[PDB]
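Novice: Below you will find the structure I want to go over with you.
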Amino acid sequence: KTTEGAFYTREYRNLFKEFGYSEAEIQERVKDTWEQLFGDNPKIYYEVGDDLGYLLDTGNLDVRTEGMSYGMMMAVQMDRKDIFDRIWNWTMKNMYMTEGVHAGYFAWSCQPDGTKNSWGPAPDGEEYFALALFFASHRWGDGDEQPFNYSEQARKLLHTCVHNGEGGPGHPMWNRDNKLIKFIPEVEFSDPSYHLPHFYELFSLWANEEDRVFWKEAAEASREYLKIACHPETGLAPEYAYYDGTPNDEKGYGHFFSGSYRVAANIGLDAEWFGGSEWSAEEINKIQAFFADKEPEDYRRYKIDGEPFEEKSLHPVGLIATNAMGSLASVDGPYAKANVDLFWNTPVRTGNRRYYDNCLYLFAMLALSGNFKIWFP
Ligand code: NI
């Protein structure tokens, strides 16, 4: 480690402020971003009745565990128990599976009416659900009424993630030998953007005790994995990658595209929470170096070696936001201020592809203003 993280100091860097933005403009911008996403201006969050709500993937017309778990994380960071509970309530009602091989997990995609489009889960959903739930327990207390017994729900979910398939036909979400998160439970490859060692550090404190060593090991395995998965010159990570670190392009996910964008963001947040490292600063410096001579209107899909496709980035605003959030891992970096300034000058996205960009956008607003916090017991 290179700095002491917010986990130890309990002080979160306001990078916007350190980079010269006013406290009042920062506060305004964070709130505006929240309101444009969750307020009643068509927006990614939709209230339903007195007790339900969801985040809608405006592009695919579905509700994803990625968005629901994001929404819960967002709501707890913002101290909005009412929104948290609406979303978690819908998730438990419509997504949680009690039948089939993936019982104990959440169906990754549902229609807006709650109908499951698949009984397969998406591990990046599970890990955000668990952490958001631990934060909710810590901010608000566990409810007496299920499923609002947050910390128990979190421990029980992480039990399944690690141990599924011991007493039967299910699959764990992490490989037990290499401690790496999987793309989906029935495969033996991974997805670099799913790797959240800063989350696993907290799981090592709060999960069932029987798994606390495993989670500390997973955190360390994830850090090592990211070293091999990001290209050594450009810093770009593939969307999917084998355990050996190389891209899995069997179905076209072996390049730098939408999934990959979260790698830079995850690295920035881990640096802020658990401390900088030389590897992380150098990695962000490489990503930002690669995009320094590129205009946002021209962002493409790239091979991880930097070779451009004709195809444009489908989510260039999300790319901007994650690259900016990555600056938390290289606050003195040569491109860190340009990236934060570019994000500052990029509005929240409109149109039917806005959901993914805007989730990344709010996470970056929170993190860069010192508002993406660890909530302790
Ligand atoms: Ni203002």
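In chain A, numbers come from Swiss-Prot; the residues present are 3-44, 47-381, in order.
For this deposited structure, the header notes the method as X-ray crystallography, 2.1 Å.
Placement of Cβ uses the backbone N, Cα and C atoms for every residue, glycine included.
Taken from Swiss-Prot, the feature active site, proton donor applies to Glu70. In Swiss-Prot, a published mutagenesis experiment is listed as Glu70 to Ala, annotated Activity is 0.01% of wild type. Recorded in Swiss-Prot as a mutagenesis result, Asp128 to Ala carries the remark: Activity is 0.4% of wild type. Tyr198 to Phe appears in Swiss-Prot as a published mutagenesis result, with the remark: Has high levels of glycosynthase activity. Reduced hydrolase activity.
Set these features in their place in the structure for me.
Specialist: The secondary structure of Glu70 (mutagenesis position), as reduced to three states from DSSP, is helical. There are 21 other Cβ atoms within 10 Å of the Cβ belonging to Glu70 (mutagenesis position).
When other Cβ atoms within 10 Å of the Cβ of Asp128 (mutagenesis position) are tallied across all protein chains shown, the result is 24.
In sequence order, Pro127, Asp128, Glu131, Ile185, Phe187 are the residues of the chain that are 6 or more apart from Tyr198 (mutagenesis position) and have a CB within less than 8 Å of its CB.
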Novice: Find the Cα-to-Cα distance between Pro44 and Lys47 in angstrom, rounding to a whole number; note that the 2 residues connecting them are absent from the deposited model.
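Specialist: Flanking Cα atoms, separation 5 Å.
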